[PDB]
Every structure is written in structure tokens, then in C-alpha cells.
Amino acid sequence: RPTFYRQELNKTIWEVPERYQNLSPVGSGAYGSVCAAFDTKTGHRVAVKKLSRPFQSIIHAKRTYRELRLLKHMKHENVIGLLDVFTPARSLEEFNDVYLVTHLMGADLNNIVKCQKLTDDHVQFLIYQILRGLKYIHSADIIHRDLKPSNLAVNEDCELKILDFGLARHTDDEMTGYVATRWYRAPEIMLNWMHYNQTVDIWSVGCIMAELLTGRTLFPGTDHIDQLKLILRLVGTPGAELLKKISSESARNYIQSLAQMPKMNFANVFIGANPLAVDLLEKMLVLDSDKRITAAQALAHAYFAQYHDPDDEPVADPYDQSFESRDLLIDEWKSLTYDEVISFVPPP
Ligand SMILES: CN1[C@@H]2CC[C@H]1C[C@@H](N)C2
Ligand SMILES: [Cl-]
Ligand SMILES: [Cl-]
Ligand SMILES: [Cl-]
Ligand SMILES: [Cl-]
Ligand SMILES: [Cl-]
Ligand SMILES: [Mg+2]
């Protein structure tokens, strides 16, 4: 057990191993507080996140367990990894606090687009890395559910990592109105049409790729209905085949109230883009999720010929998510989490 030391950072007690020095506040959503630190064992600048109220309810205790399980599994060059996890507690009986440690991300996509100009070669490389990471995530039957530019870290060398997996977090207020929290979401999840699956993430990649190409948000809707009208103007209104897959009767009646529109010509929307980029966008931005291109199929598209290496696009170890259907008490979720903290093995 390392020695721990205590300090107060903005109204909060932090108790951390001596290896972590020069702690300085950076952020605080409703799920925790974050400090930057120097890790003297590894030489890395790191983010240290102290969870808030991790075991306050069954829903919160299960979310804490879910996040720790997911971060411990993800071992890929284009996905955020877990450097360390710790608690100052010396037993389950005194266990209350969880701290998560990752590499400090110095810039998101948004920061890079504002400070540098990108060529078509940059966009090939950025979208290639998102798809390489998604091939790995989907191979474990994990859905990210919240891909958007603020959830993509990018460095000076244009190297990219996916972060901030969807933990079933987002509230109704957060998704309301003229908000980037909704502009990258597939229409079947935005409107609760049907049981969604991993295809929702490919829609988000199409929206991100379009905005790297034009410099404009693809579907900047002022609300859910405005956004659906922008989507159907580009891709066309649904055919009988998709309408049958929409499980809500009211959702089906509403769509049938809209005048029919054909799919637009994507070469006339993405004026002057690489024809291979136009073709790949037409294969991602398909209304019927059954017919979208997959991450593994997209890596073999000719747009990525300069970067594709089928011997360097790895898949994940199997991931057991049977806990998602399990009914447990707060203290049972808390014990499972404690065991996962004490069994952590750091990366090479
Ligand atoms: C001018 N637009 C702003 C920032 C870049 C671009 C696309 C969206 N992310 C919003
Ligand atoms: Cl230490
Ligand atoms: Cl990482
Ligand atoms: Cl504790
Ligand atoms: Cl964003
Ligand atoms: Cl597993
Ligand atoms: Mg985020």
C-alpha cells in the first residue's frame, strides 16, 4: 500500500498516493471533480478524477461499477485507457471514495480545428483512427452512444483517442433545443424509434466527417423536430420497409404526416470534396441502421488506402456485460467495485 497525503482543493478533501504531485483543479461536472497532476512513477502529466457520491443510490452504485469495468477493459491506441485506480480505504468497511487516473488530454477536436488548417489527408487520418478505435469497441459488443468532437482528444501530430463513453448519463434537459449534445445522434435514438445497436456510432462518424469537410455542423437543429426535418431533407423520407421497423405507432403516424422527399445528390452538398469521401458519407448516412456500413467494412474503403493495414487493426478481448441485467443491493454493487479497485494491474 503506498503512503497517502491529504489536501483541500476548492472545498474538497483529496487523499492521494505520494507519487501524484502538483495537483491543480481543471473541471467538475456532476459525476466528479478533476485535477491535473504529475505522476512521478511514470513521468506522465495525468488527470485524477475523484467520483462524487459514487454509492448514493442503486442507480449510482451500478453506474460506478459500469464505468470502472469499461475503463479497465479498454486497451487500444485510439481509445482512452486506465493508468491507475485507487482508494485511501484500508478495508471494505471504511470504503467510500474512488479515484480514476488517465493521461491528461491537452486538446479536443474543436481546439485543433480552431488553431490549424486541415487538408483532405488530415481528414483521411482523423476518420481512419476513429474507425480503428470503433472496430475494437464494437468487437467487445460495447456501444459508445456519445461520439462528438468534444469526446475526441487530438495532439500536435494529429493522433486521436476516443473518450467519455456513454454511461447511460444524459438528461432530457441536456438534449433540449439548439445543443451540440444532440446534433451527432442517430434519428432512431434521438426519437426512440426502436431498440438501437452499435450502428448508432457510424451515424455520428458521418456527422463528424461532414463537418471536417465543409467547416459547418451537418444537422444543427433548433429542437428534435427541426433536426429530423434537416436529416430527412438530405437522406430522404423513409420507405415502407423502414416504417415497419419503427415500434412506436405515434412515431410512425408522425413520419407519415411529412411530405415525401427524395435523397439529395451528395456531390452537390459536399461541393469539391474527394469523390471517395462523398461515396463513404453516402454509406454511413443511411436512415435504416441495418443498411449502414460497419466500422470493419469502412476501414477497407478506398478513401483510407494510404493508412489501412488489416494486420494492424486489432479486436478486443471478450467483455462480459451480464451484470447489466443483475438485480443487486447498494452494498453488493459497492463490494463488486471494491474488488475491481484492489485487483487492478497497471499497464506495462
Ligand atoms: C464553425 N463550426 C463550429 C466550430 C467548427 C465548425 C463546426 C462546429 N463544430 C461548430
Ligand atoms: Cl506513492
Ligand atoms: Cl490512453
Ligand atoms: Cl475511502
Ligand atoms: Cl461537441
Ligand atoms: Cl469480461
Ligand atoms: Mg465529454
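Here chain A follows Swiss-Prot for its numbers: 5-352, in order, are the residues you see.
Looks like X-ray crystallography, 1.5 Å, at least that's what the header says.
Note: Cβ is positioned from N, Cα and C throughout, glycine not excepted.
Now, the feature entries from Swiss-Prot:
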- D168: active site, proton acceptor (ACT_SITE)
- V30, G31, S32, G33, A34, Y35, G36, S37, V38, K53: ATP binding site (BINDING)
- 24-308: domain 'Protein kinase' (DOMAIN)
- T180 to A: Phosphorylation blocked (MUTAGEN)
- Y182 to F: Phosphorylation blocked (MUTAGEN)
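Features as recorded by Swiss-Prot, highlighted on the structure.
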residue : record                       : contacts (Cβ under 8 Å, 6+ apart)
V30     : ATP binding site             : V38, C39, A40, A51
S32     : ATP binding site             : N14, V38
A34     : ATP binding site             : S56
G36     : ATP binding site             : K53, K54, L55, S56
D168    : active site, proton acceptor : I84, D150, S154, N155
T180    : mutagenesis position         : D227
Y182    : mutagenesis position         : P224, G225, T226, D227
Neighbours of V30, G31, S32, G33, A34, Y35, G36, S37, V38, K53 excl. site residues, C-beta within 8 Å of centre, ATP: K54, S56
Filtered recorded positions, from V38, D168, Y182, whose Cβ is under 6 Å from an atom of ligand 7: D168
Per DSSP, three-state class assigned to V38 (ATP binding site): strand
Most distant Cα pair in Å, residues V30, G31, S32, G33, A34, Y35, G36, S37, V38, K53 binding ATP: 14
